[PDB]
Amino acid sequence: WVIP
Amino acid sequence: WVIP
Amino acid sequence: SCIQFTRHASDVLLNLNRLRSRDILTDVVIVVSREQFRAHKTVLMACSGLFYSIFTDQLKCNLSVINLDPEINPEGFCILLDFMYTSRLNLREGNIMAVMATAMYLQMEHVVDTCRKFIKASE
Amino acid sequence: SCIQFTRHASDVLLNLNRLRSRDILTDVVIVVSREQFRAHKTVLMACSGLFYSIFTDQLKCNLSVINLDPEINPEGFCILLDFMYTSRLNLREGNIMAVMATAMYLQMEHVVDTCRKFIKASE
Ligand SMILES: N#Cc1cnn2c(Nc3ccc4c(c3)CC(=O)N4)cc(Cl)nc12
Ligand SMILES: N#Cc1cnn2c(Nc3ccc4c(c3)CC(=O)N4)cc(Cl)nc12
Ligand SMILES: [Cl-]
Ligand SMILES: [Cl-]
């Protein structure tokens, strides 16, 4: 999971 | 396009 | 010896979400209490262990309407349906419990994982 | 304020290809001369300007069989259909002309681009  |  | 187009999978998913917004080729309505959500069975199966089980069933595969358990929160389902079609999860303090419970019911393991990690960090 | 799961789009496409291999929820047969290819209309539209035009048409959207132009090479179509479902293109010296012509007909601009660049490098 990432900060887009 | 890339070499996978 | 194949070559691969890096953005292809993302581009496919973007167009599947465009089809959903325009209601093109949607073949099922998911009923969550008083709310209705139109979707493509193939996308639902691709994202969820629950829908994969439902739509491989020789009788349920032909249903145009699926009713979810009355304990399922419509907003939680909406957030997860948006995630299925975009890879983006609108996870907030006010919705995390509903999102995690819906993800457990829908059998969306990666979403359950992250909800667990976000809750653990706040305790 | 969304979070994003990097591998989600690839995971969706992998499951759509699994559905194609098992012939689950396929809703169209594409006829290319003597050969037949089963597929999902939604994936075809998401990948190809030609299929996007065909399946948004108020009459063609309901057809279960689509016949392509007799000049279309079945192997070229097969290679492009595999690409649609996997992001991988089996581009070879012996098939590049057929792949590029099929990609132009199917309106798959990124494939046409690369076929053009690979041909230019050999001249
Ligand atoms: N054919 C086919 C096919 C269509 N969909 N699909 C799967 N869909 C699925 C099943 C379980 C889970 C998820 C997705 C996300 C998750 O957390 N669990 C799996 C397989 Cl093995 N195959 C297929
Ligand atoms: N709704 C919808 C929807 C479904 N599919 N789709 C598009 N599919 C497409 C159209 C043109 C081209 C390609 C894909 C690859 C290419 O080279 N050209 C576009 C839009 Cl703007 N919208 C949609
Ligand atoms: Cl997931
Ligand atoms: Cl393309």
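Following Swiss-Prot, chain D residues are numbered 7-129, in order.
How was it done? The header gives X-ray crystallography, 1.9 Å.
Cβ atoms here come from the backbone N, Cα and C positions, even for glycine.
Per Swiss-Prot, these features apply:
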- D:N21 to K: Abolishes interaction with NCOR2 and HDAC2, no effect on interaction with CTBP1 and transcriptional autoinhibition; when associated with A-116 and 376-Q--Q-379 (MUTAGEN)
- D:32-99: domain 'BTB' (DOMAIN)
- D:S59 to A: Abolished ubiquitination by the SCF(FBXL17) complex (MUTAGEN)
- D:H116 to A: Abolishes interaction with NCOR2 and HDAC2, no effect on interaction with CTBP1 and transcriptional autoinhibition; when associated with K-21 and 376-Q--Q-379 (MUTAGEN)
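Feature annotations (Swiss-Prot) mapped to structure.
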| residue | record | Cβ neighbours (10 Å) |
| --- | --- | --- |
| D:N21 | mutagenesis position | 16 |
| D:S59 | mutagenesis position | 12 |
| D:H116 | mutagenesis position | 16 |
D:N21 (mutagenesis position) and D:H116 (mutagenesis position), distance between Cα atoms, whole Å: 23
Mutagenesis positions, contacting chain C; criterion Cβ under 8 Å; candidates D:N21, D:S59, D:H116: D:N21, D:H116
Composition by DSSP (helix, strand, coil) of residues within the domain 'BTB' (D:32-99): 31 helix, 15 strand, 22 coil
Pairwise Cα distance for D:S59 (mutagenesis position)/D:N21 (mutagenesis position) [Å, integer]: 25
Distance-selected mutagenesis positions near ligand 1 (C-beta under 6 Å), from D:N21, D:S59, D:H116: D:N21
